[PDB]
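A.B. asks: Structure below; questions to follow.
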Amino acid sequence: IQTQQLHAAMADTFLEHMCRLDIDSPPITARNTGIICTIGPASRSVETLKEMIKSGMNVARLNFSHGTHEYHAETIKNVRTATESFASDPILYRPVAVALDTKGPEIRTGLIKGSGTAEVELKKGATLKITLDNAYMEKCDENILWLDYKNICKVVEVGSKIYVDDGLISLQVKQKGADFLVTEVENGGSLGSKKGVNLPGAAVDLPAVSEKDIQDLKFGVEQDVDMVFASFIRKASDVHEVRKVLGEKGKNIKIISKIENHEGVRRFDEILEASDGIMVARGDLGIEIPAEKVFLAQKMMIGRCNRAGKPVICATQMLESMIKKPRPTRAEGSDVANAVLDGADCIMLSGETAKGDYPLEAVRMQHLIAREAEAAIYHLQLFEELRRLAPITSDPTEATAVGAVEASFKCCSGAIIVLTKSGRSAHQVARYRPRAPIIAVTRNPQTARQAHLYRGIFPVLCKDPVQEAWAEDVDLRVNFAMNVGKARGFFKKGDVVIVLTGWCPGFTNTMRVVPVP
Amino acid sequence: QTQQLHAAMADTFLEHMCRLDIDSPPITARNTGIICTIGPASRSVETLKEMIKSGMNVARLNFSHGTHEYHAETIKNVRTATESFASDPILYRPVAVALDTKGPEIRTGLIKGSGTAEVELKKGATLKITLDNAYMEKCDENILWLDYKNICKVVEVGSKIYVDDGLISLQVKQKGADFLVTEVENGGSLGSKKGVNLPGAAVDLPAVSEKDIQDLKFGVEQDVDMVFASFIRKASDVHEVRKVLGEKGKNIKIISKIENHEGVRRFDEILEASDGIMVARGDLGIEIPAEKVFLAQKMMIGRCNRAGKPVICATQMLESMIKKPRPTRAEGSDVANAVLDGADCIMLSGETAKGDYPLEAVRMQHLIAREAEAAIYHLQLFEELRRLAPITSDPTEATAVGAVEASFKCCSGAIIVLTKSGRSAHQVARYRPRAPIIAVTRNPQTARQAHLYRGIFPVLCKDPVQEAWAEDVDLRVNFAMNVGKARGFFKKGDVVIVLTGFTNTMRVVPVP
Amino acid sequence: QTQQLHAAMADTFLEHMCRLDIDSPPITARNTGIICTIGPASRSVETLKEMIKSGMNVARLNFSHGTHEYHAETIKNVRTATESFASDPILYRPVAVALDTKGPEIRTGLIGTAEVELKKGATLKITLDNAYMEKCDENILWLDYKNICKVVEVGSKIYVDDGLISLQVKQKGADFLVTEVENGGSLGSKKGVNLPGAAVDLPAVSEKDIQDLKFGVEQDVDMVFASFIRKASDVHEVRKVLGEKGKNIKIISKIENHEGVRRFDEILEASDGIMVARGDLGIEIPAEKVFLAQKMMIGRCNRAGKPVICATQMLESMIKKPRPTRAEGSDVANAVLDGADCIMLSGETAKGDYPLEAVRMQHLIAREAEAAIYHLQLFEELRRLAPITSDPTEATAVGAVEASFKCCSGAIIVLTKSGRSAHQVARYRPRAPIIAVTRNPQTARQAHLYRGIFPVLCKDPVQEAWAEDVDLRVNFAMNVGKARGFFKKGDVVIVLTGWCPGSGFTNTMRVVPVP
Amino acid sequence: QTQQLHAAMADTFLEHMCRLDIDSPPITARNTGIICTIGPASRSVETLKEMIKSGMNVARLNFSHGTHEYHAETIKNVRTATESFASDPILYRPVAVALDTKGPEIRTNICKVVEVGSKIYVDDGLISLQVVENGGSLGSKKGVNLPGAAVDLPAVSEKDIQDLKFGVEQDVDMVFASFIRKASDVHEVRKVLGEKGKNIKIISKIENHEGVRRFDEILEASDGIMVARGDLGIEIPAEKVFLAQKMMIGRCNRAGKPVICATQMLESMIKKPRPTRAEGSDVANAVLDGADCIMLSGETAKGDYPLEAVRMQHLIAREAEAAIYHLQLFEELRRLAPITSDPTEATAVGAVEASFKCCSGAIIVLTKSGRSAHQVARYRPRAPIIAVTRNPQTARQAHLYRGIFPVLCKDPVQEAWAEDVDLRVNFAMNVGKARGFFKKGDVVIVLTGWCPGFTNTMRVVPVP
Ligand SMILES: O=C([O-])C(=O)[O-]
Ligand SMILES: O=C([O-])C(=O)[O-]
Ligand SMILES: O=C([O-])C(=O)[O-]
Ligand SMILES: [Mg+2]
Ligand SMILES: [Mg+2]
């Protein structure tokens, strides 16, 4: 039996491509889809972080909706300690990126009985009074809930719907007031502490980048984070507000815009052009818009991101049951596989790794599903379509990238080795979605960390000193990439690989089809 | 724009995705059938009436549990709620009845103590699986009885044993002809009569057991519309089910359930022998690695679409809705991608049998499937189905593919097909048109069995046969006109396709 | 297998080419209409009879020459030869009459069959003095375009005999032109003249054209080939001249210059059809660009569902020889493969020595080319590019063609009054021949403009029961296909009819076995 | 826009036709080679010089007429005219020499192969006979065709053996083998050429039904194919020739072997200064079919306007090359290409893909034998392939492939391979600039090796 679903790859129709998908055809060793994991109490120790990197974590996500600046600074220190514990072997060292997820214009409840882990049961048809009196921030119960959004009574109306936690608890405003709302519980359950609140039909007037967000962003600039997941972005000027706060010191920090509402979907095109990447944050999105329409927004945003060549992240509840169970549901396995088939550069875990009981199992399961799904990609149709929709340009590097991907398909290349300084040449290869893994050799540690945003880029950080002869320096990094693929099992001596370098000390314009040793 | 028609005109699948519009409302008609498992939560006539209104098309009865007395009351309640809408044939919705056989299953004994007595299995503990029937009703943390008497002949040291949907995992360390000491790998609250899986073993249990025979015969007496045959491994298994149904139940459809590696490997011969396929991801996710299930699902749905047989994607599609009133983002995506794969039917098993939100589950499947039907890249699917269609001289196939083509060119409100056995309407559903298929029939069984096919909206006509054949056809056609008008599928001045008669007449007619 | 069905099953156009089999015989039916120019070599009733037997469907009358009496006799002979087969409606082939306009032509003077040798590099003076009209020589030349000096410039090119003689304008006199011969040759009398880069100021419809068009309305012509159409307003002038009496006369606009190509879209919308008139076009634009205009116009006509004619010099060597050249054989096949509804002969039939051999050769090539069409790709593209509409006939038509591919129908039988339902089927280009049954003799004749339509004229009286009248005409189409070899009983065909007497639209499709 | 780039972006072939623009000017480079038959009208050194200036790439010598001294002289005039431009290596265009064999010809055991009622055709099918049907003017020593008969004449006669060895001694670049009917016939030609002429390309001419029926054996055994429509149009029905032409051109494109469309492409230009509309369509459609080369045989040997015929083919081929639906053609050639791990094929297809992405002005290929240039032309790029070589034979033989513009580098080999590469690459830059293919600032694709022997390096560089 052939491997990597190569029999399905030869199908002349997408229907026959489906008919040839073989569970007995093993995939390749390399996994092209990046894995972003949210760090929390269940994954903050250096010990867990080490195994998580070994399990397939590429980006550590820090959710600034919780915790103080000292809490996150320790998380960053632990991430770097666990990551650098493998730095002794540059061939096996896997770079790990650090991502700052902003709180954003969030609405959160108060503390229930005074404990963040405490909870209180709610019943259907019961009455719960929402208050803005700060005398009940930590005195929330089954009858009084405190909110942090002071202007709620001016944006919701009688008969409006209010959702708590992840849309699980629903409330309808029956009575209004100056600083209180009397709502009826429809969908009862356990109400916890500091849970998220959504007002779908309302136009929340909270700042896209609040003062806390500005302070949190400056903290990220000082901690040398690699990217920013900016929450509740609904327009391009919001993306710009984040970039100005990052200022000159953080020019190279990637801004990933999170689409979590209808306006963000409506204004997606202007948002995508202004951002470095997009996150389909299905948690809030699944509450702001009807649940049955979320898959339309996901496939649309991933499609437009592939067309523009910018990274897109599918996130939230991909393996939600693994928070309490060691194995996912069949729906969860399909969701991860379908996200990769959609064309998502990265898949995310947020809860399965931050607080769940099986954080390692969740990361390995994502690694396994993404690997199987990448082989099931209909590369024949995907590559030609990406070719037909690519604007014609006289940029020599873009021609080198598409020429490398085409050559990698013709000879079934073991890898595409790209020597890059900023990552751009490597990104231009990933935009055409080659089957072969992209080994991006760089001396810049930031671009090595940021390379995980693009599908298929395996960044390797060269710590060897710069040779005086440029041809020797190039040959060093290529040989460095050769040893990485050999040691990681991507290729072996005698296999064929594509090598992307420059010809003279500017941009990658040289393409070589070389044997491995 | 509506029906995602701006995306439907894209010349590339990538642009078809880019044009998916959450503000583009779908049509009223919902093409994908919804099969619901009946249990304590949805067994009552009053709840069953709401189930039909919520969008339920097929009632599924899991014979792995319950007596014949229990299921006969379920079937009695299903027909009572269904026939309570029979006073209006325009609005009457036919509901099929499906029997899910137990099959070659492996289940644990009753834990010691109460019937609800559960035990706890801790990771790093030992457990001795036994056949001694003395512990059949005396299971605990140390001993555990199984109903598979040949387990010691197919398993060896180092193999894995799964209990309770693979949530509990065991590793056998020392094997004997009577005892099997094992090491708990995961662990959890272990209950009674829980299913057991042996992935690396070749279980030699009968495909159609003694209990399966009496259940199948019982299904024939209860006039069931279809049978779901569990753990079908080879085409010879399908023939055994057909043999039991015999002459009395020759018209009952056999939907083979693929649940193991052997069934996937022999899917071609199983599909040829069966009337349909159920991708039963529950056991399949335990018999083969979980990360490979989506390959088997997309393979089986594709091959069934290629063969024109109905395929069902099942199990845990909206699992979190058992306890919660809203699904997860992965579950909403799982339903949509199942419909985008090409699945004729989607199923609920626990979300409707024992869950706290059975009507919400059905309602959610209705919303996602209708939304996913409009997002189907009909342009590429039709071309590929035509190209890959086996060449025939059958006049009925040329008429069927002509009606679907004509339904695209004019974006018809529906395709009205007059049929007795349903084969005419099935030949239209094979090419997967966007417009709904209003299949008018007088055969009650045909109207119930029609739910297995995508897009077929069956309507039962109880009018007597007129002497003049042209008089009778015009009545059935007008009965379909009033149905599509009442259900909001089309309106006066809209254009629909009519298929009459072998079926050889195709008409484009404005709605009166 | 036959009709290149192995090449038709190819999944790529390259493999479709690789499977083209010279040993795969085509079907009996020929879908491309053949238009033949009548002249001294083909005007007799006897010769016209053999032309119909050889495959002639439309008779073209070139009104650049001949008087109204000469042409009236031609039509009488055409109708005499055509009606000589009227005794058997099963084998009767309708024949159309087409009037080719004189148009804004420029013609030289008179030099008694006298010929003058023009030498390269010599000086040739073009004058407008009507005193040199009958005295044309190697030194002085007279034209009938009295406004030539105001539209041509110094350095412009002038062509004098179907592009054979080339001239370059060196000086611009008060009422004359001083040119330099570039491509010399034998200069005759009253030869056509082309001014490529100039904006000719001649009326689109001249006084002679008005009378010749009125003559066409009175002689009951089926179509008009309107010469040198350059804009939509020209087509309207032709439509207004035809008036109410000739409202149903199809106007085929002839594209013969750059402006006609540049403004093609406005011309096509206003016309009933298009002719790629490559004679003048090959002189007004560079010859190497003509195939670009030909394939563009044929493509846009296929997209709009309007008839297109490829014309001029398709078998030019057959004027003097009994066999065509390899370039001529390829040209006809490529015109059919491009998507042309009709192919034309103009000279190979009017004055050549082998008029019948030219008609049979077009019939043979068109039949072979029709089988080599990549119907798989063509139908898919025509399907994807077809505007979505709620017209019941359009849905029925595309459904019939789809069904004919699914079952390899032997034919598509269409019952039509005006021809529209048959035209709507032909626009999707089915492989099977379309048998259009009609009682209207004009729609039977005009149907030859559309590819694949085999018109048959039913002379039986209208039955009182509509179902009997439908069954009569359908059975008539069955006997026609049987006698002509389109199918044998047991074959499958598609039948397009109405549903009620007086529905007003073709809405019923039946896949029936052949009687 | 230019080069029919608006029509190139169409998503369907029908829309590609609808967008063909007579006002969209083509590029300067002409990719289709032009083969001209030399005769009394084109043998002078003066005329041959103008013939090269008009666009002639291959000189064809028809050994059906003339003695060895006539043909030996003709080669001398061709080489004299060709080398008259050798003083400037940037403007020198190599010219190939082709030997067209007489073959098993019949000209005015016949009684043992025909029967009563059989057809006999004389001249170019102009006179018909039944054992007179189509009368006419009969000349001396005219060709005769027996369509339904199985002629038992030797595939390679004694005259052919002596004529083929004569080609080996005159250093011809290729042989046009007439009336090839089987693979064993092609092998007979290779044996006569022997070891001394192993590198002489054999182009098999398909002129009868058996040749079409046995086409697959002939393509595998030959270096190239000629659709010789003259004899083919008499042996098989005239209306069926376009089927054989499109079949043979397709199978050659699939196999990556050169194919020549020949005979009567501009036949009326023997006596007239302008072609017919059918002739213009024939040349353009042959290029659209995928023909590597187009031929003239009579329009250049004896006609009154040999130069005008060469320029007209040059103009039509350039116009037709822009009208090719490259989008579908490249995708189909890619999907139908056997999967291989050969770095040169991966390098070649990557260069063609990159040339489409940046609309490159040229694809510069540094090659010794021509293989790397041939592998690029098989994927049919829109951009011209400038093949830089030091081998003079491969420069002449490169004209058989569509799009290859050969340039002969006479500069000495530099010691550092990087300097030799930079020398030859800049040589290609000066050639394309001097010919108007590109200008400074344009982008081109450069194909070289990586070490001082497979071509594996591709560079996307601006024109200096
Ligand atoms: O913020 C998020 O990640 C979300 O809403 O899922
Ligand atoms: O006048 C014409 O018909 C032409 O130019 O072909
Ligand atoms: O001999 C030839 O070249 C021909 O017949 O075309
Ligand atoms: Mg956050
Ligand atoms: Mg005229």
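Note that chain C is numbered according to Swiss-Prot, with residues 14-124, 128-531 shown in order.
Header entry for method reads X-ray crystallography, 2.5 Å.
Cβ atoms here come from the backbone N, Cα and C positions, even for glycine.
In case it helps, Swiss-Prot gives these features for our protein:
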type	residues	note
BINDING	C:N70, C:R106, C:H464	L-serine binding site
BINDING	C:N75, C:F76, C:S77, C:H78, C:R120, C:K207	ATP binding site
BINDING	C:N75, C:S77, C:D113, C:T114	K(+) binding site
BINDING	C:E272, C:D296	Mg(2+) binding site
MUTAGEN	C:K367 to M	Abolishes both pyruvate kinase and protein kinase activities
MUTAGEN	C:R399 to E	Impaired homotetramerization, leading to homodimerization and subsequent activation of the protein kinase activity
MUTAGEN	C:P403 to A	Significant reduction in hydroxylation and in PKM-mediated transcriptional activity of HIF1A; when associated with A-408
MUTAGEN	C:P408 to A	Significant reduction in hydroxylation and in PKM-mediated transcriptional activity of HIF1A; when associated with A-403
MUTAGEN	C:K433 to Q	Mimics acetylation, promoting homodimerization and activation of the protein kinase activity
MUTAGEN	C:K433 to R	Abolished acetylation by EP300. Abolished deacetylation by SIRT6
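Tell me about the setting of these features in this model.
C.D. replies: There are 25 other CB atoms within 10 A of the CB of C:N70 (L-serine binding site), with all protein chains counted.
A simple way to gauge crowding: the CB of C:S77 (ATP binding site) has 15 other CB atoms within 10 angstroms, across all the protein chains here.
Taken residue by residue with DSSP, C:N75 (ATP binding site) is part of a strand. In the shown protein chains, 20 other C-beta atoms lie within 10 A of the C-beta of C:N75 (ATP binding site).
The Cβ of C:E272 (Mg(2+) binding site) lies under 8 Å from the Cβ of C:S243, C:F244, C:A293, C:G295, C:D296, C:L297, C:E300, each of which sits 6+ residues away along the same chain.
Close to C:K367 (mutagenesis position) in the fold, though at least 6 residues off in sequence, lie C:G52, C:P53, C:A54, C:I335, each with a CB less than 8 Å from its CB.
Under DSSP, C:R399 (mutagenesis position) is assigned to a helix (H, G or I) in the three-state scheme. Around C:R399 (mutagenesis position), the same-chain residues six or more apart in sequence whose CB sits under 8 Å from its CB are C:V414, C:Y444, listed in sequence order.
Spatially close to C:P403 (mutagenesis position) yet at least six residues away along the chain is no residue at all, judged by Cβ distances under 8 angstroms.
Classification of C:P408 (mutagenesis position) by DSSP places it within a helix.
Long-range Cβ neighbours of C:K433 (mutagenesis position) (same chain, at least 6 residues apart, Cβ-Cβ under 8 Å): C:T454, C:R455, C:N456, C:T459.
Taken residue by residue with DSSP, C:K433 (mutagenesis position) is part of neither helix nor strand, so it is coil.
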A.B. asks: If you compare CA-to-CA distances from C:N70 (L-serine binding site) to each of the binding-site residues C:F76, C:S77, C:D113, C:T114, C:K207, which comes out shortest?
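C.D. replies: Checked the binding-site residues C:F76, C:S77, C:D113, C:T114, C:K207; minimum Cα distance to C:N70 (L-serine binding site) goes to C:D113.
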A.B. asks: Enumerate in sequence order the recorded positions C:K207, C:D296, C:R399, C:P403, C:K433, C:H464 whose Cβ-atom distance to ligand 3 is under 6 angstroms.
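C.D. replies: Result: none.
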A.B. asks: When you average the Cβ positions of C:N70, C:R106, C:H464 for the L-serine site, which other residues in that chain have a Cβ within 8 Å of that mean position?
C.D. replies: C:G46, C:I47, C:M69, C:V71, C:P107, C:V108, C:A109, C:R461, C:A463, C:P471
A.B. asks: I'd like to confirm something. Which of the binding-site residues, C:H78, C:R106, C:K207, has a Cα closest to the Cα of C:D113 (K(+) binding site)?
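C.D. replies: Going through C:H78, C:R106, C:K207 one by one, the Cα closest to that of C:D113 (K(+) binding site) is C:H78.
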A.B. asks: Can you grab the distance from C:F76 (ATP binding site) over to C:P408 (mutagenesis position)? Cα atoms, rounded to a whole Å.
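C.D. replies: Each residue's Cα considered, C:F76 (ATP binding site) and C:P408 (mutagenesis position) end up 41 Å apart.
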A.B. asks: Need the DSSP three-state call for C:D113 (K(+) binding site) to compare against my parser.
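C.D. replies: It is in a strand.
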A.B. asks: At a 10 Å cut-off from the C-beta of C:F76 (ATP binding site), count the other C-beta atoms across all protein chains.
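C.D. replies: C:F76 (ATP binding site): 23 neighbouring Cβ atoms within 10 Å.
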A.B. asks: Quick check: of the recorded positions listed here (C:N75, C:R106, C:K207, C:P408), which one has the Cα closest to that of C:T114 (K(+) binding site)?
C.D. replies: C:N75
A.B. asks: Tell me whether C:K207 (ATP binding site) sits in a helix, a strand or coil according to DSSP.
C.D. replies: coil
A.B. asks: Which residues in the same chain, at least 6 apart in sequence, have a Cβ under 8 Å from the Cβ of C:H464 (L-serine binding site)?
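C.D. replies: In sequence order, C:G46, C:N70, C:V71, C:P107, C:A109, C:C358, C:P471 meet the Cβ cut-off.
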A.B. asks: Near the K(+) site, what residues other than C:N75, C:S77, C:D113, C:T114 in the same chain have a C-beta no further than 8 Å from the centroid of the listed C-beta atoms?
C.D. replies: C:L74, C:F76, C:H78, C:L112, C:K115, C:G116, C:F241, C:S243
A.B. asks: Out of C:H78, C:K207, C:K367, C:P408, which recorded positions come under 8 Å of chain B, measuring Cβ to Cβ?
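C.D. replies: Going by the Cβ criterion (under 8 Å to chain B), the qualifying recorded positions are C:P408.
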A.B. asks: Could you measure the widest C-alpha to C-alpha distance across C:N75, C:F76, C:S77, C:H78, C:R120, C:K207, the residues recorded as binding ATP, and give it to a whole number of angstrom?
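C.D. replies: Per the listed residues, the maximum Cα distance equals 15 Å.
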A.B. asks: How long, in Å, is the gap between the C-alpha atoms of C:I124 and C:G128 where 3 residues are left unmodelled?
C.D. replies: 8
A.B. asks: Fewest neighbouring Cβ atoms within 10 Å: which of the binding-site residues C:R120, C:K207?
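C.D. replies: Checked C:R120, C:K207; of these binding-site residues, fewest Cβ neighbours within 10 Å: C:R120.
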A.B. asks: Cα-Cα, whole number of Å: C:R106 (L-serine binding site) versus C:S77 (ATP binding site)?
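C.D. replies: Distance between the two Cα atoms comes out at 28 Å.
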A.B. asks: For the binding-site residues C:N75, C:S77, C:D113, C:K207, which sit with their CB under 6 angstroms from an atom of ligand 5?
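C.D. replies: C:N75, C:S77, C:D113, in sequence order.
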